[PDB]
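Asker: Below you'll find the structure I mean.
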Amino acid sequence: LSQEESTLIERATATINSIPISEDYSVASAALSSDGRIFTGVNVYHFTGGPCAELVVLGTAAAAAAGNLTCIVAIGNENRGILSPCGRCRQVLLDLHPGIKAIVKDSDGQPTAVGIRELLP
Amino acid sequence: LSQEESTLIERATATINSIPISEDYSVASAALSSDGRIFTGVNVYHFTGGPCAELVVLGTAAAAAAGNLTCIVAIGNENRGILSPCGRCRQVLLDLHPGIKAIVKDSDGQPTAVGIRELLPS
Amino acid sequence: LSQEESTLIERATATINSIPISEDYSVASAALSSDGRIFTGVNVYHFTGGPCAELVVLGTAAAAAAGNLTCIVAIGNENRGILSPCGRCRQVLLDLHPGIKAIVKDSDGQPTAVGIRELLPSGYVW
Amino acid sequence: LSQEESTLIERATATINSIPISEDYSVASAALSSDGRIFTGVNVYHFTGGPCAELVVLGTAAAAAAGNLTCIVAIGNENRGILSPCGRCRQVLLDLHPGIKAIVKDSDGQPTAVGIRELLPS
Ligand SMILES: CN(CC[C@H](N)CC(=O)N[C@H]1C=C[C@H](n2ccc(O)nc2=O)O[C@@H]1C(=O)O)C(=N)N
Ligand SMILES: CN(CC[C@H](N)CC(=O)N[C@H]1C=C[C@H](n2ccc(O)nc2=O)O[C@@H]1C(=O)O)C(=N)N
Ligand SMILES: CN(CC[C@H](N)CC(=O)N[C@H]1C=C[C@H](n2ccc(O)nc2=O)O[C@@H]1C(=O)O)C(=N)N
Ligand SMILES: CN(CC[C@H](N)CC(=O)N[C@H]1C=C[C@H](n2ccc(O)nc2=O)O[C@@H]1C(=O)O)C(=N)N
Ligand SMILES: [Zn+2]
Ligand SMILES: [Zn+2]
Ligand SMILES: [Zn+2]
Ligand SMILES: [Zn+2]
């Protein structure tokens, strides 16, 4: 990944580590816009489909007229590190930001940014 | 409404008015935390249940360690004004912020802050 | 409560008592069509918003070309009895079957059918 | 494609073709259980995440104590044929029926049954 993309990991990690330990708010996400800005968010757990952290980030970016997002990552609390977006997120990301990459762990546990279509054939 | 509650309407209105007209991003929301901070967000439309503006606000508040939220409102694009929270939002709000009020239009069309339970009556 | 409405309770109760005890599948629902038919369903728990039992009923009715539904009820496992529809279900029910009633417990814990609009005052509309 | 896989396509197709054309109810799904039954369903469109046809099938199978589902397909109205499950369905399917296959179109447009994990690659 680029150093710009590497900053997303730092930002999402700082976000989740900065809030009280919660079962409702347990994952942070950060995304990079095509114009260089970073947007963050935290998940909202609910059985009716409370948004994943990634979806909160999408709404936060949209609130800032961010336009295209080029990369996204999610980081779990309790030092869990990078978590791949769930299938719901993969679908919303493909549909609203088809040019986006997601940061996931490679075969060696190392961060890599992959095109959303690779995660949702 | 209280002065603070009125400010939520202004903030959410400014937020939705500021972004490109979109079918995907068409409602803004603003919520007040107990400490007086305001958090905003815009909906993300998706058939799988992309979050309402209110839920984006909840995640934005949580990201800032806002704690308990006391009031929330949603404002539609294209001068639609106050929109009540939908049923899913009411459930999430009740479960995560039971002390919260939502701003809705009363029977005379005037803004009123209503306890979340009163929006999910028995 | 009408005889037909009461049958919804019996049916949903039968359904939840006819499946293994599960944390994924823990509530049953039944609805009545204007054509007299009854449609059932159970919930599918998932954090991304797996459907409530009521929503599974809606898709089951739709698969049978049921048309308009007039009443719905949900019955919980662990002998919980009648469970009011959640906010999400209230919205979907109002939007897709605006004339529907939901069976809920009254003050004395007894079954009563109320109009969906009564369960969502000051509705989201534009 | 095996006999039972072709049969699921036929059952889902008959289901969607048998109901009035609707923007709310526009996709049917069918799934096979290991105990020798087939369950159908149609989608319920709603912005809060009304269930996909596949999720209606999952609740219909659950209502019948079906246990393990081994194959699923979705068929669109107006002669659209096979539709791949969306990302949310893939996630729910993986989590609740990890042994399931979904019928999708291959590169030639022909039906193929693929393990659910293949549809959510790393
Ligand atoms: C009954 N509960 C739920 C407790 C759950 N054990 C929390 C959980 O699993 N949360 C996960 C859901 C969203 C979430 N998530 C999942 C997928 C994705 O793409 N993005 C996310 O933010 O990660 C969370 C996590 O792993 O901690 C509460 N009291 N809140
Ligand atoms: C993307 N689309 C779908 C267009 C939909 N007709 C938009 C809509 O109704 N959106 C509503 C969903 C969320 C949303 N909302 C709804 C309820 C609620 O509690 N909060 C919200 O943010 O308001 C939106 C609105 O009214 O504009 C297309 N390209 N055709
Ligand atoms: C970690 N988990 C989740 C366990 C939950 N404690 C189950 C639950 O609360 N389920 C509720 C969600 C849907 C659901 N429901 C809720 C509202 C509504 O309107 N209809 C429903 O079917 O009722 C269920 C119930 O009360 O048993 C799993 N292993 N599955
Ligand atoms: C204006 N509208 C919405 C109309 C939409 N154009 C219908 C749609 O796209 N529906 C899709 C959603 C579910 C759905 N679906 C999608 C994915 C999946 O895995 N299973 C599904 O059943 O397929 C449907 C379809 O393709 O027709 C209403 N008031 N109803
Ligand atoms: Zn997700
Ligand atoms: Zn809502
Ligand atoms: Zn519900
Ligand atoms: Zn789906």
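Chain D is numbered as in Swiss-Prot; the shown residues are, in order, 3-124.
Structure method, as recorded: X-ray crystallography, 1.5 Å.
Cβ coordinates are placed from backbone N, Cα and C, and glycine is handled just like the others.
According to Swiss-Prot, the record shows the following:
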| type | residues | note |
| --- | --- | --- |
| BINDING | D:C54, D:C88, D:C91 | Zn(2+) binding site |
| MUTAGEN | D:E56 to D | Loss of activity |
| MUTAGEN | D:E56 to Q | Loss of activity |
| ACT_SITE | D:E56 | active site, proton donor |
| MUTAGEN | D:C91 to A | Loss of activity |
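Burial and contacts for the listed features, if you can.
Answerer: In the three-state DSSP scheme, D:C91 (mutagenesis position) is classed as helix.
Neighbours of D:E56 (mutagenesis position), defined as other CB atoms within 10 A of its CB across all chains, total 30.
In the three-state DSSP assignment, the secondary structure recorded for D:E56 (mutagenesis position) is helix.
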Asker: Mind sorting out which of the recorded positions D:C54, D:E56, D:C88 are close to chain A, meaning Cβ under 8 Å from one of its Cβ atoms?
Answerer: D:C88
Asker: D:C88 (Zn(2+) binding site) has how many other Cβ neighbours within 10 Å of its own Cβ?
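Answerer: For D:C88 (Zn(2+) binding site), the 10 Å Cβ neighbour count is 24.
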